[PDB]
2 protein chains.
Amino acid sequence: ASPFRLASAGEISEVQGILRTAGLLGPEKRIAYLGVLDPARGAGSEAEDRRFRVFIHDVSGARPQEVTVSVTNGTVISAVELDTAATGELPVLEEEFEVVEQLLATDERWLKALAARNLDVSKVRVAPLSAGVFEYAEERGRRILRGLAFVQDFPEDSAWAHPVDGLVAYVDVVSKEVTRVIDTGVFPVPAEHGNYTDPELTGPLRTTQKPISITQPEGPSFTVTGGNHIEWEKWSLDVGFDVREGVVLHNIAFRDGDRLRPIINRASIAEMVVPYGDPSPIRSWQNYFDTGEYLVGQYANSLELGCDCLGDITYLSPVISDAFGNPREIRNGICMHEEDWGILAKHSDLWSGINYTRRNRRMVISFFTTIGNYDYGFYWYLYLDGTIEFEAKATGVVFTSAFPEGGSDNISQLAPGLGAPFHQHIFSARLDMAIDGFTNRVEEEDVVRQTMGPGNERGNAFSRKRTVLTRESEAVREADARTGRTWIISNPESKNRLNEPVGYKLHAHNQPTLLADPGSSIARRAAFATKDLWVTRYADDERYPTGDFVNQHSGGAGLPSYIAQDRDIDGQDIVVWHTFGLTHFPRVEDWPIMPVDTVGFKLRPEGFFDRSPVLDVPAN
Amino acid sequence: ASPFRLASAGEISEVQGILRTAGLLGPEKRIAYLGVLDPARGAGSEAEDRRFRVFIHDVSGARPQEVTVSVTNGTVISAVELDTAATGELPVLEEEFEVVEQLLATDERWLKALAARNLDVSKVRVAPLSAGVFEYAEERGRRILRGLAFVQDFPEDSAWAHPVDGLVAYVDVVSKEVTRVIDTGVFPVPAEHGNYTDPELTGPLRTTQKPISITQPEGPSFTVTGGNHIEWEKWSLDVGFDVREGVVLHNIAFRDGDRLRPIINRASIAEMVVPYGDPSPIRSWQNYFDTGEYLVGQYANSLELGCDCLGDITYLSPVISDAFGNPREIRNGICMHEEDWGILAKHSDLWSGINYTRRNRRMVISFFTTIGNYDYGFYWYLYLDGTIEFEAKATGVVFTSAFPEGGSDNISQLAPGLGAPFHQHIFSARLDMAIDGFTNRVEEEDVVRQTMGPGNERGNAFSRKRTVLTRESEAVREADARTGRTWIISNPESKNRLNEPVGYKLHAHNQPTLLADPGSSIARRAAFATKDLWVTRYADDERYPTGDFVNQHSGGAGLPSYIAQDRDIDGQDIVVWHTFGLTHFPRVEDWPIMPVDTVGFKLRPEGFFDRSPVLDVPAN
Ligand SMILES: [Cu+2]
Ligand SMILES: [Cu+2]
Ligand code: NA
Ligand code: NA
């Protein structure tokens, strides 16, 4: 019955059917994006209308369409031709990824470049990379991918060990033409292999790890109903999945006594970008919007038991559309389990004689995706004490280059002749807040130091201040770790028993934001990434901090355009957009396969509850 | 055989015997501190000399002594009378904690204060609190504790719910006299109870938690030999214990191929302070040095199985001295176990067809201590990938006050009439570095932004810079989260296969440091807490950032005096002292018992290894 249920195979084949019947999905058409729309505000009263949004590409060069379909009613709600030079190209299609290599393999300029380096074309892999927007006027309105080359010595070789520097090509994937081949000069192709399953490199595998067995003999403490509704230790939510955003949480609420108290209406990673900091023209255009350009959901791994996810695991297998509108299941694409999280609370009291210890736990909802060389785990955590956390785990193989003779200010050395260009991985979490309902506001809280003097004669006092962000023009905020800056989302109309507005405090990690010059193409396309915290007034069409169409799309859309509306956010339906990232100067230890590194954020109750919400947790 | 073995009961009784035989431990003497000394530098060549350091208090008012004993040789190495007005009072004795309440109970000023509030003296608990150094000239050279009152309605009541504000007393615990009773006026004593095991407050306990069972059917992957030598997954260390510092790690090294490579010679929490930010004269003197004044090791909890520590646990039961020099075991005072830590590394490669996943693990070494209302867990973690981490878990019951009518800039409200003064918990980790041996140096690393222009035409470049800290005068550093500031400890004489000095990078959390005015008593006594990172040249007598005697000791000793020596730290035997803390504005959710909050730091290999050190970890 839930309007937040996952898309079923049936619904996708029905969208396919409706589009076909309507003349919108002939044999030259391809689905570049398809997802279910969230129900409108206040729609609980009305009967279900399951609506799907679809971006349709045309392989014959006709203009693509944005289409909204009602699968409940079997109708097309709206269909509009896109002008991609204006609003952006559609997301990269899975089927286009082979096309860069295939076209380049019979291009005389490419072949000349490979022959200058004595490289067998049959062994040269070409990464199909998003193009961005730079100085090339001919690319505007065209679907372009850029290709960087990596040699693969044999079928099972890791090509990433053998970058071909000094060489880049640009390809029109629709007309199937190579527009440019740039050769700046030969660099040595690093020779050492990076095959992390080859016994010659690993040495003898360790025999010293004894098993760890995690079991739940009575099964898990959470329930799943309606396919994707979770109830666990007072928490209630719906686990959604979208091909762009991946796992999306809906209706996060906490049962406090008899009352189901909303906290967050929708939580997602609404964008992620990987900007590169190497000024070589071979890579200075590289910025991968894994979410917006590639669609991280669509590359979600099938997660194997006792391996990717350990313990008593419950899986969801979300269904997505292939390029023709046929349903495709991602088997075991979402893991759900609970795990012990050490001590929750502890006190041994001298005066009472009472010793008290209680254990913490968290609910984990995750998926893992692979985008070329990169693999990312996305983890959401709900804790007994009302804390909500996100963590991204970054691993895979580092993107490589040659290491220049005489070194580099922008590239580190991994192996002899092998470089790793500096880069960042920067996420935007979109938190459609609903602290005890939709009437919310945000305050910025700083620690306040006090001067020794009258009222503070020992010079020990310290305090804090809160500033309400009243309108969107005042709601673009930066971190200040030194002053302990956080942001509190409260409901000014819902008060706890001490007559204070209930709230939640967002604790950031205060990692560096986007480093690029503010006049760069990336600073404009990823404007969101230049500031730690944005607050907008909710609107149904403000979904992504980069807009709907990121691929080859200049600035114009996304957060900077949303906030220009300068709308009231003081006790209104609001959305918090938190930027957070990792700044990576690759180390030798990252090669040949990267150990996980992490980044994230959390929100903790701040006068939301009338006392600790975990007094009723049992011993042992 | 190891000179780093834990103290045995035998050794302590022998210290007792040697002191007695030497005339230093008659019936008026009391041991305020006793611990084993680390072996001297280069002492591996010589035979063992187990030496113990002892601070001896005298209950008849004679001057205390600092004594060093050789238990191997049965001799007193040195004994010196302390002048406590100059160098500091000895640590608070366990036996003095009852004395504040007991003396106050027959003092006419105290009784008058309690009668003004209609409080039965038999129900008034008095916390025995360190005094610090303020404006009271009569306290210099005297052992003083200050008392704050809390009402306990019945034997099992939590007194913390019922603070008696407006009232403080000062007591000389040697002469057994009350020096001062200050009554600033009556405040309502908060009436609501805070009994977190009372069913009326907890409600019916949850029945929704199903078991989680963690077992190791082949036992743990680590070995313990010589009582306290750990070997686990290439790591090697000795787990020490000291009554002041608690758990201390020695000789942290990693077996890389056939070579045992030192990383850290000694790691400890060398101080921790809890400064309060309420300017009321009732509490404006409150700063608890839990390590330096109280000795956190001595209050280590006995940890119960499946409860404080879950899984397959190996315990150490360290032995300490009681006040008379008799050994006392802290049964199950140290937990050691390994645990799964999610994904270590993962890549699914399109070109090779190879899917690869490996799991992480960490070795955990911990203890938990209780100091009045506070309980802290100290956790050290060693990871497969060479990462070393510390985490402090703060819980217990918040220190309370009245909540003033009309509110407060320095106190939050927890319950009706019940306040919680703002405060910090600030730790100093002392890391006696030995990166591939003792010849080490520290660089401060910042991210460097670059301007769009020649050499960077797309404005995408970014870089980093490193500054060597060459002498102690340049080695007092602050955090800069915005520039991604870290500190690298390297060995300039030990190079990896890429000809770069091997190293480790310290990643701080960049939480606020000490907030107090720089002219305060606490800023001087806890000078270490005003800066994030200090580097000193190693000396055997520079143990604590606050000096040896913190109790009622002004500035004069500790880090600021150490660095004045302005010694060479550029390729020398050095010590890093990292300040890190929590700034706590208590929330309603912290009451009546606080859910755990955390703070910490970590160090990760930075070109230490020639490639990933976890290539030899097996699948599944
Ligand atoms: Cu990276
Ligand atoms: Cu606290
Ligand atoms: Na909202
Ligand atoms: Na050292």
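Numbering of chain B is taken from Swiss-Prot, so the residues present carry the numbers 9-628, in order.
According to its header, this structure was worked out by X-ray crystallography, 1.8 Å.
Every residue gets a Cβ built from N, Cα and C, even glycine.
For B:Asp298, the entry in Swiss-Prot reads active site, proton acceptor. Secondary structure at B:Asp298 (active site, proton acceptor), as computed by DSSP, is helix. Note on B:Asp298 (active site, proton acceptor): other Cβ atoms within 10 Å of its Cβ, all shown chains, come to 24.
Among the features that Swiss-Prot reports, active site, schiff-base intermediate with substrate is placed at B:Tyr382, with the record citing similarity to another entry. In three-state terms derived from DSSP, B:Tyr382 (mutagenesis position) belongs to an extended strand segment.
The substrate binding site annotation in Swiss-Prot covers B:296-307, B:379-384.
A strand conformation is recorded for B:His433 (Cu cation binding site) in the three-state DSSP classification. For B:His433 (Cu cation binding site), the number of other Cβ atoms no farther than 10 Å from its own Cβ, over all displayed protein chains, is 21. Annotation source Swiss-Prot lists Cu cation binding site at B:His431, B:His433, B:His592, citing experimental evidence.
Mutagenesis annotation in Swiss-Prot: B:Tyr382 to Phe, described as Loss of activity; the structure shown retains the original residue. Neighbours of B:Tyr382 (mutagenesis position), defined as other CB atoms within 10 A of its CB across all chains, total 23.
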Request  = Determine, for the Cu cation site, the additional residues of the same chain whose CB lies within 8 Å of the mean position of the CB atoms of B:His431, B:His433, B:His592; present them in sequence order.
outcome  = B:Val282, B:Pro283, B:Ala402, B:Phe430, B:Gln432, B:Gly589, B:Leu590, B:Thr591
Request  = Restricting to the same chain and to sequence separations of six or more, state which residues have a Cβ under 8 Å from that of B:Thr299 (substrate binding site).
outcome  = B:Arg252, B:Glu253, B:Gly254, B:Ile277, B:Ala278, B:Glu279, B:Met280, B:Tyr552
Message = Fewest other C-beta atoms within 10 angstroms of its own C-beta: which of the binding-site residues B:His431, B:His592 fits that?
response = B:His592
Key: Cβ under 6 Å from ligand 2: qualifying recorded positions of B:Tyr302, B:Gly305, B:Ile379, B:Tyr382   = none
Inquiry  = Distance check, please: Cα of B:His431 (Cu cation binding site) against Cα of B:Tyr296 (substrate binding site), rounded to an integer number of angstrom.
reply    = 11
Query = Restricting the comparison to the recorded positions B:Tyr382, B:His433, B:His592, which residue's C-alpha is spatially nearest the C-alpha of B:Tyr302 (substrate binding site)?
reply = B:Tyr382
Note = Rounded to a whole number of Å, the separation of the Cα atoms of B:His433 (Cu cation binding site) and B:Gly305 (substrate binding site) comes to 17
Structural state of B:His592 (Cu cation binding site), classified by DSSP into three states = strand
Message = Quick check on the binding-site residues B:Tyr296, B:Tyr302: which one has the highest count of other Cβ atoms within 10 Å of its Cβ?
response = B:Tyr302
Least Cβ-crowded entry, counting other Cβ within 10 Å, from the binding-site residues listed as B:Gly305, B:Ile379 = B:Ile379
Note = B:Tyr382 (mutagenesis position) to B:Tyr296 (substrate binding site), Cα to Cα, whole Å, comes out at 11
Message = Through the lens of DSSP with three states only, how would you label B:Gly305 (substrate binding site)?
response = helix
